[PDB]
Amino acid sequence: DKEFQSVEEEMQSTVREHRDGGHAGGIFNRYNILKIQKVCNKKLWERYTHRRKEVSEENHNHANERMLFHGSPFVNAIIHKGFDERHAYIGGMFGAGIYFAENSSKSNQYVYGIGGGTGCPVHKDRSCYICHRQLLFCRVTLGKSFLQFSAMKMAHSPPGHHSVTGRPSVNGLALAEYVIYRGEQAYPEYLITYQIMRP
Ligand SMILES: Cc1nc2c(O)cccc2c(=O)[nH]1
Ligand SMILES: [Zn+2]
């Protein structure tokens, strides 16, 4: 399939050399994609498209839809129940929102928890090349996105906006990140099962 080839391409081409030297996500340059499953949750799709239309009508008929990565130990809970802002932490860089990356390697750092947690459950390795990892390639409605460089502890989107775009800066972020404050503003379209590969 050319659809799954595009997802595989997006996943491999957006890998970057991280500042922590592979402490959180692991030491790799490439992945071994094992499976790409299309998520068909009609209840989550109706929630997404209805909010997408709302945002579109509030942003000059433009949803500002982007395909972004999301890493989390609760990926299986998200494909069934959806994204939930009620579980979001106020302590986050851009506050109590749901965070997404345009770089697959950035989202990979969150697959086993914040900062890679303790790593894989069986070997307790953040750089495990054996254990199968799971990422989400989500359809995210950004709408009128608020451009921010430094920390901004938000509870909701800034007034008149629908999301926060974290842009890279010298003292701040190394890579971009996108924050929504409503669970229905994202749809977990693809479930990617993969492994990080030894360089
Ligand atoms: C839990 C989580 N956090 C992220 C982040 O803070 C920034 C960018 C991406 C992510 C992500 O994919 N998952
Ligand atoms: Zn392992």
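Using Swiss-Prot numbers, chain A covers 962-1160, in order.
Quick check of the header: X-ray crystallography, 2.2 Å.
Cβ from N, Cα, C; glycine included.
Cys1089 (Zn(2+) binding site) falls outside any helix or strand according to DSSP and counts as coil. Annotation source Swiss-Prot lists Zn(2+) binding site at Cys1081, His1084, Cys1089, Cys1092.
Under its mutagenesis entries, Swiss-Prot includes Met1054 to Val with the note: Loss of activity. The 10 Å shell around the Cβ of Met1054 (mutagenesis position) contains 18 further Cβ atoms across the protein chains shown.
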- [ ] Would you mind ranking the binding-site residues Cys1081, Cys1089, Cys1092 by how many other Cβ atoms sit within 10 Å of each Cβ and giving me the lowest?
- [x] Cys1092
TODO: Between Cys1089 (Zn(2+) binding site) and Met1054 (mutagenesis position), find the distance joining the two CA atoms and give it rounded to the nearest Å.
DONE: 27
Task: Separation of alpha carbons, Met1054 (mutagenesis position) and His1084 (Zn(2+) binding site) (Å) - done: 30
- [ ] Run through the Cβ atoms and count how many others sit within 10 Å of the one on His1084 (Zn(2+) binding site).
- [x] 13
TODO: Give me the Cα-Cα distance between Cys1081 (Zn(2+) binding site) and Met1054 (mutagenesis position), rounded to a whole Å.
DONE: 25
